[PDB]
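**Student:** Quick one: the structure is below, questions incoming.
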Amino acid sequence: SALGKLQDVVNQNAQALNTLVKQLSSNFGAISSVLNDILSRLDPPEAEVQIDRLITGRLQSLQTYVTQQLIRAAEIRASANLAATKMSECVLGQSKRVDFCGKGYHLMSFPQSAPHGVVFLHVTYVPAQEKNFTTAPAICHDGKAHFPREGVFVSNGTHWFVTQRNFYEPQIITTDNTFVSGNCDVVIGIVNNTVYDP
Amino acid sequence: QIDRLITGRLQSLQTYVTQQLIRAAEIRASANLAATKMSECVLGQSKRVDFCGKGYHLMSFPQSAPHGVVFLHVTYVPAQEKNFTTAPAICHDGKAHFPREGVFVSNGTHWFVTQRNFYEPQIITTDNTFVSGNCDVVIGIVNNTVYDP
Amino acid sequence: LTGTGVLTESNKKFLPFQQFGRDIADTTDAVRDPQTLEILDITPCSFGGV
Amino acid sequence: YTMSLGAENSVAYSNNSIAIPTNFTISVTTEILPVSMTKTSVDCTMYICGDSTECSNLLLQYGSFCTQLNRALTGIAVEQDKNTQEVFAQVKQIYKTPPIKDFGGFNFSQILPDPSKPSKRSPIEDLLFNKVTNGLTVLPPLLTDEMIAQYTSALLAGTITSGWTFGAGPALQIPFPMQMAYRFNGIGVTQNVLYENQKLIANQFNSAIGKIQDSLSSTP
Amino acid sequence: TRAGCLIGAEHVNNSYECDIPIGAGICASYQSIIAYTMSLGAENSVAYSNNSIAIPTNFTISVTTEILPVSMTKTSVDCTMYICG
Ligand SMILES: *[C@@H]1O[C@H](CO)[C@@H](O[C@@H]2O[C@H](CO)[C@@H](O)[C@H](O)[C@H]2NC(C)=O)[C@H](O)[C@H]1NC(C)=O
Ligand SMILES: *[C@@H]1O[C@H](CO)[C@@H](O[C@@H]2O[C@H](CO)[C@@H](O)[C@H](O)[C@H]2NC(C)=O)[C@H](O)[C@H]1NC(C)=O
Ligand SMILES: *[C@@H]1O[C@H](CO)[C@@H](O[C@@H]2O[C@H](CO)[C@@H](O)[C@H](O)[C@H]2NC(C)=O)[C@H](O)[C@H]1NC(C)=O
Ligand SMILES: *[C@@H]1O[C@H](CO)[C@@H](O[C@@H]2O[C@H](CO)[C@@H](O)[C@H](O)[C@H]2NC(C)=O)[C@H](O)[C@H]1NC(C)=O
Ligand SMILES: *[C@@H]1O[C@H](CO)[C@@H](O[C@@H]2O[C@H](CO)[C@@H](O)[C@H](O)[C@H]2NC(C)=O)[C@H](O)[C@H]1NC(C)=O
Ligand SMILES: *[C@@H]1O[C@H](CO)[C@@H](O[C@@H]2O[C@H](CO)[C@@H](O)[C@H](O)[C@H]2NC(C)=O)[C@H](O)[C@H]1NC(C)=O
Ligand SMILES: *[C@@H]1O[C@H](CO)[C@@H](O[C@@H]2O[C@H](CO)[C@@H](O)[C@H](O)[C@H]2NC(C)=O)[C@H](O)[C@H]1NC(C)=O
Ligand SMILES: *[C@@H]1O[C@H](CO)[C@@H](O[C@@H]2O[C@H](CO)[C@@H](O)[C@H](O)[C@H]2NC(C)=O)[C@H](O)[C@H]1NC(C)=O
Ligand SMILES: *[C@@H]1O[C@H](CO)[C@@H](O[C@@H]2O[C@H](CO)[C@@H](O)[C@H](O)[C@H]2NC(C)=O)[C@H](O)[C@H]1NC(C)=O
Ligand SMILES: *[C@@H]1O[C@H](CO)[C@@H](O)[C@H](O)[C@H]1NC(C)=O
Ligand SMILES: *[C@@H]1O[C@H](CO)[C@@H](O)[C@H](O)[C@H]1NC(C)=O
Ligand SMILES: *[C@@H]1O[C@H](CO)[C@@H](O)[C@H](O)[C@H]1NC(C)=O
């Protein structure tokens, strides 16, 4: 049942064709569903009435078939516009949109042809093996508040480091990866730690 | 007589099913939009303008509603703007200096560099500027000192 | 007035000149018995998908 | 009258002047989106004919029209449940908020579920549910309103306690001011601005959430 | 049930994932056929506190499939031949 979305469309179209062909077997209130039987059994004054009943029944069936065919065409056009958007944004580029190109942080994508369809292989990055750390918004040093340029302050219990947010890579808190704004009196939860200077 | 009643009621039922399918397509499009907003505004922060509310989108909250969803979009709106005199680059020691992330502003006598969406003036240093070329090329470059820590 | 239904007791108090009752969709859901002047609700007989 | 598009606002453009914001407003706005309809099914034979056998015998001359209409209505009915699954069931973990609501001044009581209500809805969701008022059958939805509210509560707990991390993998806990600072950096404003003005931002957020509840309670 | 009367399924007090949807929160599964109120997911209480963070130390490169229909079979019907031959 992996390919059920394409098979659903194929089954709906084949079932609509089978129903439209099957509707010719109905007489729609006439004496027979066969036109040759009516034309060989009856005079044209009453065969005109019987053929008229068959014509209005078959025309109603054909208009119904065209109506759901247009509705399914609108649905397939919307799905194809979505597929073209996914081809433009997931295959031809890297997308920041969450869950547009798979579950997780999207890295890249591969297109594959399918019968009346497309299959996107979304290669994504999933974080794993997370670990607790004690964190602080800022570091107080020399009466100044230090904030990370791109990372986050973490502590393993005794020592303070700065790391990138999506992967644990501890580094020494220096002036090169922090920036100074204001004193320590304003930021709630600021902690005392040294800031190394190269 | 029953045939006339049957064809009238069948025409009515086919009409009802036709607008029900059209409204189902419209509701499906709205629900696909709602799922996109749930994925991109609630489960993440969206850079798309006006997709998750008016202003710079911060975050969003989903709320259930009868046959629907209500998104509370929390956004950041700039306010209390102030005029400043600006320049594309700073000319110092025959070199052109450009901001790494901010913008050069002047309150009338002194030049600073600030972030673009909030006024926070800082001293123009070598740590928040980068050097590219001389002062002869950039149109509108002004003369100001660049501090070195 | 003919039909098929379950006839239960009704809390709708008719005015004395009124005999039948209709909802918004013009279906007879309340009626007065002519023998004893009491009001009966006409629930439709149960139908459902299997 | 001939209408007016808006007030004219002449932007004071010049080649060396810029306008820089010195303050901000935390603005909360509502967006209402329909998800599903009422699942209606119509017995075609009972609608056209009722209990008349002669009517159904004449109706069989027209073929499989009734099968087509019942199949279309069944497709609509399952499409509504598919829509509700696609909108609300995007998480397989039911996250819960901690019992202590210490989020650094941020108040979420108007959007978190109320324990005193038996429906386990938020006050905003309770107000939203209060403000919405012959062969035909109405199929009940697969997800009831309390389970949809449970899904929204799980999404709220995930986005409060973990930020956007639960939407991309395992839920990684993070303090809410730090998460807000990350969101501030996403829109290009430095973390220091958030930390220095955190009480003001929390007060503006609480005031905007209260104005949302008042505006929903005061607009028909 | 609120969907209707269910005959042949043993109602249980346990909650599982939905296998066969019945409606109004009721689902059916085979284990005999049982019917139950379904469960959205496992509860995952996030260990929130105001000064603790969780940082990933590893990653998984995950490839997922997404199937999207593009076109249908192009069908044309001769209306005169279909109605009349
Ligand atoms: C936190 O991390 C630091 C740095 O990795 C650890 O400090 C080192 O610990 C090892 C093991 O005892 C010593 O050999 C090193 O000399 C330490 N380095 C310094 C600079 O002191 C620290 O032990 C870790 N703390 C915990 C609780 O895991
Ligand atoms: C972090 O460092 C600051 C400054 O060194 C400490 O603030 C001092 O605290 C003592 C006693 O609490 C006072 O007598 C001083 O007047 C304070 N100085 C200043 C400049 O505020 C602060 O207590 C330290 N915090 C921790 C947790 O160690
Ligand atoms: C532009 O900003 C600078 C920096 O804030 C101002 O310079 C300071 O002005 C105050 C007020 O007179 C003095 O007390 C300081 O000593 C000045 N600092 C320096 C380094 O000179 C400057 O006045 C502002 N200009 C205008 C027109 O507002
Ligand atoms: C900015 O500084 C440059 C260099 O100090 C100035 O350029 C000099 O201008 C004078 C008179 O206009 C000339 O005699 C020099 O030969 C120029 N030197 C160079 C290296 O170009 C420039 O005029 C200054 N601009 C302003 C507005 O003060
Ligand atoms: C920045 O300066 C410009 C021009 O000095 C200001 O624009 C004027 O604003 C006044 C007050 O509304 C109007 O009467 C003028 O017609 C405006 N002039 C032009 C050319 O638009 C502008 O208001 C200033 N910005 C701020 C934030 O003070
Ligand atoms: C930025 O705007 C906020 C309001 O959005 C200002 O906060 C108000 O300040 C006045 C006067 O200080 C108080 O009476 C109000 O009670 C404050 N409102 C809130 C919600 O706290 C703030 O002062 C502004 N800051 C600047 C620098 O202009
Ligand atoms: C968070 O917001 C709620 C609602 O605004 C606050 O609850 C109010 O508390 C005051 C004083 O205790 C009462 O007079 C109100 O009736 C309460 N409102 C409601 C709707 O119950 C609550 O105090 C705020 N703070 C916290 C920490 O929850
Ligand atoms: C981070 O620490 C918290 C609390 O110290 C851990 O949460 C506990 O995990 C155990 C094991 O699953 C549960 O039995 C407790 O109920 C949890 N407590 C709370 C308050 O949720 C958490 O597992 C730690 N994270 C990591 C990655 O080790
Ligand atoms: C990160 O996860 C990978 C697996 O995704 C780990 O790689 C496995 O390591 C074990 C023991 O070292 C081996 O037996 C497996 O064969 C490895 N698998 C693969 C696919 O190489 C890796 O060790 C983990 N790293 C850390 C630091 O936890
Ligand atoms: C965090 O909570 C503890 C109490 O659990 C409190 O002592 C501390 O001041 C809080 N820190 C911040 C930054 O809110
Ligand atoms: C800006 O315009 C003024 C005239 O209004 C002109 O003197 C100046 O050179 C211009 N600067 C730039 C950078 O175009
Ligand atoms: C019919 O008779 C019964 C008792 O025989 C009486 O209670 C009832 O009121 C009568 N109907 C009318 C319309 O008077």
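We're sticking with Swiss-Prot numbering for chain C, so the shown stretch reads 546-595, in order.
Looking at the header, which is where the method is noted, we find electron microscopy, 2.7 Å.
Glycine too: its Cβ is placed from the backbone N, Cα and C atoms.
As listed in Swiss-Prot for this protein:
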type	residues	note
VARIANT	C:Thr547 to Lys	In strain: Omicron/BA.1
VARIANT	C:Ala570 to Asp	In strain: Alpha/B.1.1.7
**Student:** Just going by other Cβ atoms within 10 Å, which of the variant positions C:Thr547, C:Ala570 has the emptiest spot?
**Tutor:** C:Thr547
**Student:** Would you identify the secondary structure of C:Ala570 (variant position) according to DSSP, in three states?
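**Tutor:** Reduced to three states, the DSSP call for C:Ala570 (variant position) is coil.
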**Student:** What three-state class does DSSP give C:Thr547 (variant position)?
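**Tutor:** In three-state terms, C:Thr547 (variant position) counts as coil.
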**Student:** Quick check for the class: what is the C-alpha distance, in angstrom and rounded, between C:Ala570 (variant position) and C:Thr547 (variant position)?
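**Tutor:** Counting only the Cα atoms, the answer is 17 Å.
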